[PDB]
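J.: There's a structure below that I have some questions on.
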Amino acid sequence: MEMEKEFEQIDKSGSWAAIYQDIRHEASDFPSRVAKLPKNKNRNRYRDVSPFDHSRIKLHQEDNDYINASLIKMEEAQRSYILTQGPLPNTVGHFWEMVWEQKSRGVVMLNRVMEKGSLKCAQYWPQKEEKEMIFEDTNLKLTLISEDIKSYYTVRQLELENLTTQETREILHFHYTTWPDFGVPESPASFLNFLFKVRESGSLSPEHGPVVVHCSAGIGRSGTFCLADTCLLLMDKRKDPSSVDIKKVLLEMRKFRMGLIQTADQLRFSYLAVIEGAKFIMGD
Ligand SMILES: OCc1ccccc1N1CCOCC1
């Protein structure tokens, strides 16, 4: 069923809450035993948001390999994403270790450091060229190379140096800065523009490790980003773009990380973004 018609039918009936609860009821439940070990309590931002054991990212160290991060592998679309929480004061070094080990080219940030008067994630990147950051626990150095501030997002160029081998790589930081403190954006236009800027960079392409995506918990805004990208790619690949079922794509992604899309309003916004984005994908 053409999703644009499914959309108007849900909106006219006002059943968004009912569709959303059906997804929550059918979603996968897999063990998260490593996340719940007592040694890992200060590595989790939220007690109710954990990576599944089967899909968690492992840090390459014998001490403790744990980070709150999952690999979302979309077989038909041929795209992979790492979804992670906003880093904590004691996990900023683990975060950059993961970027290094997984060979990622891009980091996508969908939140502000402070929202609603509270801290949603650590200040994990340098704000001035001449004041670099050293992570002594993981032996990495991070330098700000350049910054491009636009109305809806900021793009930064950073140098990550493995202090053990003196190898260096260029990481691009894509920072969406205008998601509102409450609700979802009224139009998906600036979110779609942002997505196409990340695509243009090469950050989502198979020649690099998976993109790292985060918000505060790494399930809500983060879920919206990967769901929209995968649905638009499937609409370009298939003989019938009308066959793409956004609810079925979301349940596939929920096999790899719990809780993706946190509200009925985020589900409606995801539909709006895919419907409006398709009017480029189909030749405009
Ligand atoms: O590509 C140039 C560059 C721009 C910005 C930040 C880092 C880098 N590099 C990556 C490869 O060479 C070593 C540092």
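The chain as shown is numbered from 1 upward.
So how was this one determined? The header says X-ray crystallography, 1.8 Å.
Using the three backbone atoms N, Cα and C, a Cβ is placed for every residue, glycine included.
Annotation comment: Swiss-Prot describes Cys215 as active site, phosphocysteine intermediate. Taken from Swiss-Prot, the feature substrate binding site covers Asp181, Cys215, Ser216, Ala217, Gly218, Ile219, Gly220, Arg221, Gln262. Mutagenesis annotation in Swiss-Prot: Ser50 to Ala or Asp, described as No phosphorylation; the structure shown retains the original residue. Looking at Swiss-Prot, the entry for mutagenesis of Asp181 to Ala says: Substrate-trapping mutant. Under mutagenesis, Swiss-Prot gives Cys215 to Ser with this note: Catalytically inactive mutant; abolishes sulfhydration.
Provide an account of the burial state, proximal residues and distances for the features listed.
T.: In the three-state DSSP scheme, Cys215 (mutagenesis position) falls into the coil class.
Cβ contacts within 10 Å of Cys215 (mutagenesis position), excluding its own Cβ and spanning all protein chains shown: 26.
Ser50 (mutagenesis position) carries neither a helix nor a strand DSSP state and counts as coil. Cβ contacts within 10 Å of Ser50 (mutagenesis position), excluding its own Cβ and spanning all protein chains shown: 22.
Around the Cβ of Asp181 (mutagenesis position), the number of neighbouring Cβ atoms within 10 Å comes to 9.
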J.: To the nearest Å, how far is the Cα of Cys215 (mutagenesis position) from the Cα of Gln262 (substrate binding site)?
T.: 12
J.: Among the binding-site residues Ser216, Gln262, whose Cβ has the fewest other Cβ atoms within 10 Å?
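T.: Among the binding-site residues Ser216, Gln262, the lowest count of other Cβ atoms within 10 Å belongs to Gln262.
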J.: The record names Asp181, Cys215, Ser216, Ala217, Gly218, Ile219, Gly220, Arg221, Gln262 as the residues that bind substrate; what is their largest Cα to Cα distance in Å?
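T.: Value for the max Cα separation, rounded to a whole number: 16 Å.
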J.: For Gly220 (substrate binding site), write down the residues of its own chain that are at least 6 apart in sequence and whose Cβ falls under 8 Å from its Cβ; none is a fine answer.
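T.: In sequence order, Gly259, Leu260, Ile261, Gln262, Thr263, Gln266 meet the Cβ cut-off.
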